[PDB]
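First comes the structure, then the notes that go with it.
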Amino acid sequence: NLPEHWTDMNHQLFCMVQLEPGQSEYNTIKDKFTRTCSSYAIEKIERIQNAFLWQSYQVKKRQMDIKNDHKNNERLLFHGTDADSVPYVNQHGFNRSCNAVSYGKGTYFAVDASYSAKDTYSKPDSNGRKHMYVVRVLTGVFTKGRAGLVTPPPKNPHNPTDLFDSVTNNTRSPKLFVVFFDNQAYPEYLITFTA
Amino acid sequence: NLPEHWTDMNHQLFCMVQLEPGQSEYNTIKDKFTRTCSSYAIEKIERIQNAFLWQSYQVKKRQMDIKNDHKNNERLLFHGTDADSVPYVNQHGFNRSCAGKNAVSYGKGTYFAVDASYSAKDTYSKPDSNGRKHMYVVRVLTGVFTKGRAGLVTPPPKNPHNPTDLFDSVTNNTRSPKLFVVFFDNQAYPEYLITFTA
Ligand SMILES: COc1cc(OCC2CCCCC2)ccc1C(N)=O
């Protein structure tokens, strides 16, 4: 059940599609980035069309929507990474098994592109090129994280297996989320940019 | 997509179903166990009906069947664990982040045994305070595999010049596999829980 805005893949299951500047989709994603990174330079934005990763993500979204008895389990967040990780993320998504892990041993996502834009995350390559994903994240019901978590905490220590979906640095005003399971994040766009 | 011979869970998402000796379903599991663990005695065998784990696993299986262009991707393997881990595995499956270092490490993942005797070691199926030992019977997407190495945190690439095209799992020995290691969530479905004693 592939999304209407994807473009045809001639019966293949993975494509990176460069967006056309000035069309609605490019403009929307560029605006999310420019909200906090207006001083950067965008080289290109690519849509990630990974049928398998999308399928697995959408199954987990449907499950989280049933469990939590609402929609509103998804957020659009940012993830800076090095050029050497991009091929893996495009094909396989985010892997906690692959910086500080102060809020747990998961994959980190920022609310603001400006945070992911730090060189510690979006490491510049030999030509100054930096890479950041725009990511659909199943944040669900979240709690404050802490060092050394391998999964989110339970919602009640009386039922130890009924977990929070994600953790954050601050529940009232989150700036980062950590997820601990495969297929809780779908890399939707890749932004290539410079300082 | 839930299997039609599961018990009706009346809108619930999770159930453990105690099997009856003399049913083919119980006897096939008992035989598979006793082939290498005839010195132990089974207390009970429970079918694990976990709707969400099943759905996610079956998606991964269909994907691996498409990618590998054959349906030889699934093996039925054993996993011994401690009583404290059973509630988590029953609900959430096998988490590599929680896995012990194996005494012979072929990678940092979740380990599954071909022989129940391996999983029956007290190091894995730690006896609880009542002397009960716990072993899962697991559908595992082993797919295409190679010999592992202790440093792996994912399966290795098939081709070093295409680092993202991975083996599905690793083993101790490709000619005579006795263990498999998987490195991704929802690559293993806990199907039965065997409770057993000396
Ligand atoms: C590991 O990568 C990140 C980590 C992020 O917070 C990690 C820090 C935040 C402050 C407190 C200690 C942990 C945010 C974004 C990314 C990212 N790749 O964009």
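Numbering, chain B: per Swiss-Prot, residues 481-678 in sequence.
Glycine is treated like the rest: Cβ placed from N, Cα and C.
If you look up Swiss-Prot, you'll see B:482-678 marked as domain 'PARP catalytic', on the strength of sequence analysis.
Quoted from Swiss-Prot, the note attached to the mutagenesis of B:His559 to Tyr states: Abolishes catalytic activity. Contacts of B:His559 (mutagenesis position) defined by a Cβ separation under 8 A and a same-chain sequence distance of 6+ are given as B:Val569, B:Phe574, B:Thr590, B:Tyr591, B:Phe592, B:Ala593, B:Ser599, B:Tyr604, B:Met615, B:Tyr616, B:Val618, B:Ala668, B:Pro670, in order along the sequence.
Listed in Swiss-Prot is the mutagenesis experiment B:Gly560 to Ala, annotated as follows: Slightly reduces catalytic activity. Abolishes activity; when associated with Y-559 and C-604. DSSP classifies B:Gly560 (mutagenesis position) as strand under the three-state reduction.
Swiss-Prot documents B:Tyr604 to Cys as a published mutagenesis change and attaches the note Reduces catalytic activity 20-fold. Abolishes activity; when associated with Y-559 and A-560. Secondary structure from DSSP puts B:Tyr604 (mutagenesis position) in coil. The number of other Cβ atoms within 10 Å of the Cβ belonging to B:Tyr604 (mutagenesis position), over all protein chains shown, comes to 21.
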B:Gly560 (mutagenesis position): tally of other CB atoms within 10 A of its CB: 23
